[PDB]
Amino acid sequence: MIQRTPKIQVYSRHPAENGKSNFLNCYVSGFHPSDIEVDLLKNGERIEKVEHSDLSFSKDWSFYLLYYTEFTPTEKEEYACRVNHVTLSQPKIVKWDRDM
């Protein structure tokens, strides 16, 4: 058996073909087992509609998840990603730095 804690990155991207659009991204990388729970948060509340959830693996024991959706952030709002995994005794919350 092997288990590996996910690395978690939270960042925003504008698709170059539609630059007014903005996407909040949680990239959860290098984890095993693949069982996982991932949410985007707005002011601490789960965002129910997340339009993209893309799972892959490299080696049979290394999984990657890109969890992302369109958003419209204001300077006062706080966004984050919350991850639950067997390796994480408490849910891990990684805040969006709004300059990322």
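Residue numbers in this text run from 1 along the chain shown.
Quick reminder: no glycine exception, Cβ is built from N, Cα and C everywhere.
The number of other Cβ atoms within 10 Å of the Cβ belonging to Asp60 (mutagenesis position), over all protein chains shown, comes to 8. Among the sequence features in Swiss-Prot, the mutagenesis site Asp60 to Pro (Swiss-Prot position 79) is noted as follows: Increases tendency towards amyloid formation.
For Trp61 (mutagenesis position), the same-chain residues that are 6 or more apart in sequence and have a Cβ closer than 8 Å to its Cβ are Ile2, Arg4, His32. Experimental mutagenesis is annotated in Swiss-Prot for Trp61 to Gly (Swiss-Prot position 80), with the remark: Decreases tendency towards amyloid formation.
According to DSSP, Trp61 (mutagenesis position) is assigned to coil rather than to any helix or strand. For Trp61 to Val (Swiss-Prot position 80), Swiss-Prot lists a mutagenesis experiment annotated as follows: Increases tendency towards amyloid formation.
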